Amino acid sequence: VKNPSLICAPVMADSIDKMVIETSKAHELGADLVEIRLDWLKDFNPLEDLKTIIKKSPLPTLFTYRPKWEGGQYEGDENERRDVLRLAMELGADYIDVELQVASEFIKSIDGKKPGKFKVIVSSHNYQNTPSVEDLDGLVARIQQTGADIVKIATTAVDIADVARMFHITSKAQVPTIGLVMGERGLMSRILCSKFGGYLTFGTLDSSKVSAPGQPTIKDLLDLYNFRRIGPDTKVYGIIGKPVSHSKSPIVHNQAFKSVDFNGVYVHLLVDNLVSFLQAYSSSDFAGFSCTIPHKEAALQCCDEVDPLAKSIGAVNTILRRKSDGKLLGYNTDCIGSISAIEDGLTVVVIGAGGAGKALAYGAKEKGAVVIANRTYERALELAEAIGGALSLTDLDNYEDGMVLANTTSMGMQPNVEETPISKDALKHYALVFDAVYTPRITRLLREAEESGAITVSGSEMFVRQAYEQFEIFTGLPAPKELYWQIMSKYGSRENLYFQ
Ligand SMILES: NC(=O)c1ccc[n+]([C@@H]2O[C@H](COP(=O)([O-])OP(=O)(O)OC[C@H]3O[C@H](n4cnc5c(N)ncnc54)[C@H](OP(=O)(O)O)[C@@H]3O)[C@@H](O)[C@H]2O)c1
Ligand SMILES: O=C(O)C1C=C(O)[C@@H](O)[C@H](O)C1
């Protein structure tokens, strides 16, 4: 509905002087407005303090004095609380957020007293779930009926499929609407506002100044997700996984899309049930997906058509939605990525028999030489016979001297930084050691291997390679290889990052 979504920065410092400094930082960062959370102020002298904030703030102001009964911090007289909000309006506030429960009474009290450049936001918070479209419509209607200028609804995501309902509300409600879904599983609702008609989204000054679960930083909205470039026609892509917060796919693909001016946006997709997810987002708005742990196998089954390579491997890490009919096509870029990465580094001992293990095993055979060691023996066995090559995860420790080791399990992946699939005593037997885990870049395994005298190949080499191949599949444009290497070096080098 109407204009692109604004970016509002929550201001919660416990003193007036600190809030003033925060409004300045919000400006520096690129926010469009700030939400002053008055209920977080330790000491508060209404007239004096409100006067100061309004005078010194470089950005439009939105005042909120949230009470404990609506998830806020304020306790005490209700009339006093309301007097403060009215006082804010009188002094020049650009907006005030008033709770639905008392919005009727409030809006009546200011009838014919509203300044020219002043709008009243009426909000509702649901800390349990995201109601049906039927119930959301009734909520919108109730809020409109109070005389609100802007409708604000915040729900909670029990499952990622819940977000689709909020997009329907922001996209079709004929009234300015701020619609957000809280929780990691609802993050997408905070990023794609400009495509689905949302009036505003909240971005934080920093990762520690969060006012509600799931809020991203202003910096990431602008520079990582390319917020300003998102519009009604932008195609949506994402990394499907569980967990998925460690993924850097959104960093590299959004940079690349921007560089070649491709109208697309890439986000994190925390998925519990793959089947329900694909069914919930089958529209042409969702054009493609990357798939990581542990949905690579399930992805294969959900595809209408599977590339010969993906089929022989038994796993899919790339899904494309054909604009023609609207069916899903499956591909596998993991094989080429891992094999090419290893060869460049130079009997392959593959640790793990899941999606990545299957691809690396297959490809290793295609090149000539393969042993599969897995926690769950049966899987390693099944795989070994599938490509003519099994080893018990325990026998791997005491298992030639110029062999190559390739870990494809999630052992060592953040935050399990001290896990390693094998004893460093067996490393001296390998010439090269590869690790698919790329977060962190240097796992305990690669570290002890480097100390074992062997040559190492980090998962980042495999990551960039499989990623530029996905770009080509998604956009139909030649893989900009050199570009992806540059993007990863410049923007994807920081460790311990979680997007949630
Ligand atoms: N950088 C890249 O390009 C790239 C590409 C692909 C995958 N990866 C990484 O490699 C990992 C696996 O992805 P995936 O799709 O193949 O997941 P799967 O879920 O497809 O593979 C998971 C594997 O690790 C599991 N596992 C969990 N804890 C284990 C433990 N403590 N000891 C032994 N195995 C354990 C499974 O063991 P069981 O079979 O016994 O259950 C299994 O072999 C992820 O961390 C991912 O980030 C990186
Ligand atoms: O974003 C990630 O972590 C990814 C990880 C691997 O599983 C790739 O196969 C995916 O395509 C992307």
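Numbering starts at 1 and runs along the chain as it is shown here.
When the header is checked for method, it gives X-ray crystallography, 1.8 Å.
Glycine is no exception: its Cβ is also placed from the backbone N, Cα and C atoms.
DSSP assigns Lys152 (active site, schiff-base intermediate with substrate) to a strand in the three-state reduction. Counting every protein chain shown, the Cβ of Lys152 (active site, schiff-base intermediate with substrate) has 22 other Cβ atoms within 10 Å. What Swiss-Prot lists as active site, schiff-base intermediate with substrate is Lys152, and the listing cites a curator's inference.
Under the heading active site, for shikimate dehydrogenase activity, Swiss-Prot lists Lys296 (among others). Taking the Cβ of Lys296 (mutagenesis position) as centre and 10 Å as the limit, one finds 27 other Cβ atoms among all the protein chains shown.
Of all the Cβ atoms in the protein chains shown, 29 others lie within 10 Å of the Cβ of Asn317 (shikimate binding site). The shikimate binding site annotation in Swiss-Prot covers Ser247, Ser249, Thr292, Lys296, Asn317, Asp334, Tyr438, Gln466, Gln470.
Taken residue by residue with DSSP, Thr376 (NADP(+) binding site) is part of neither helix nor strand, so it is coil. Residues or ranges marked as NADP(+) binding site in Swiss-Prot (evidence: experimental evidence): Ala353, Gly355, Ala356, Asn374, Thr376, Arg379, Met413, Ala436, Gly459.
Mutagenesis annotation in Swiss-Prot: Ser247 to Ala (Swiss-Prot position 336), described as 13-fold decrease in substrate affinity but almost no change in activity; the structure shown retains the original residue. The number of other CB atoms found within 10 A of the CB of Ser247 (mutagenesis position), across every protein chain shown, is 25.
Listed in Swiss-Prot as a mutagenesis experiment, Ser249 to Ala (Swiss-Prot position 338) is described as follows: 10-fold decrease in activity, and 9-fold decrease in substrate affinity. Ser249 (mutagenesis position) falls within a helical segment according to DSSP. Long-range C-beta contacts of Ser249 (mutagenesis position), restricted to its own chain and to partners at least six residues apart, with a cutoff below 8 Å, comprise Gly238, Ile239, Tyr266, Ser290, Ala467.
In Swiss-Prot, the entry for mutagenesis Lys296 to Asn (Swiss-Prot position 385) states: Strongly reduced shikimate dehydrogenase activity, but no change in substrate affinity. The structure shown retains the original residue. In this structure, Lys296 (mutagenesis position) is part of a helix by DSSP.
Per Swiss-Prot, mutagenesis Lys296 to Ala (Swiss-Prot position 385) is noted as: Strongly reduced shikimate dehydrogenase activity, but minor change in substrate affinity.
Under mutagenesis, Swiss-Prot gives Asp334 to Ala (Swiss-Prot position 423) with this note: Loss of shikimate dehydrogenase activity. Residues near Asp334 (mutagenesis position) in space but far in sequence (CB under 8 A, at least 6 apart, same chain), listed by position: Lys296, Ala315, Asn317, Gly355, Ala356, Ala359, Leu360, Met462, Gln466.
Classification of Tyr438 (mutagenesis position) by DSSP places it in coil, neither helical nor stranded. Annotation of the mutagenesis experiment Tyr438 to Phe or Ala (Swiss-Prot position 550) in Swiss-Prot: 100-fold decrease in activity, and 2-fold decrease in substrate affinity.
Each of the binding-site residues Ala353, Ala356, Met413 was scored by the number of other CB atoms within 10 Å of its CB, and the largest score is that of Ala356.
Between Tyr438 (mutagenesis position) and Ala353 (NADP(+) binding site), the C-alpha separation comes to 18 Å. The Cβ of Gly459 (NADP(+) binding site) lies under 8 Å from the Cβ of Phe434, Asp435, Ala436, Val437, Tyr438, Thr439, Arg441, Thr443, each of which sits 6+ residues away along the same chain. In three-state terms derived from DSSP, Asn317 (shikimate binding site) belongs to neither a helical nor a strand segment and is classed as coil. Here the candidates are the recorded positions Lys152, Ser247, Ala353, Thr376, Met413. The one whose C-alpha lies nearest to that of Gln470 (shikimate binding site) is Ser247. Non-local neighbourhood of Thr376 (NADP(+) binding site): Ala353, each in the same chain, at least six residues away, with C-beta under 8 Å from its C-beta.
Spanning 19 unmodelled residues, the distance from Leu346 to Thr347 taken between Cα atoms equals 13 Å. Nearest in space to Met413 (NADP(+) binding site), taking C-alpha to C-alpha distance over the recorded positions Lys152, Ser247, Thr292, is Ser247.
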